[PDB]
Amino acid sequence: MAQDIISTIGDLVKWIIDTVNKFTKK
């Protein structure tokens with residue numbers, strides 16, 4: 001799961017931005 005594990009961390013990095021971006025969606 002080298003790829004997946006490495007993909008998971010970055011996924012979270014992007015997901016974090018997606019969260020902040022959607023945080024001030026209102």
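Determination method: solution NMR.
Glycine too: its Cβ is placed from the backbone N, Cα and C atoms.
Feature annotations, courtesy of Swiss-Prot:
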- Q3 to A: In strain: canine (VARIANT)
- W15 to L: In strain: canine (VARIANT)
- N21 to E: In strain: canine (VARIANT)
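What Swiss-Prot annotates, mapped onto the structure for a quick look.
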residue : record           : Cβ within 10 Å
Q3      : variant position : 7
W15     : variant position : 10
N21     : variant position : 9
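On the backbone, the CA of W15 (variant position) and the CA of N21 (variant position) stand 10 Å apart.
A gap of 26 Å separates the Cα atoms of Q3 (variant position) and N21 (variant position).
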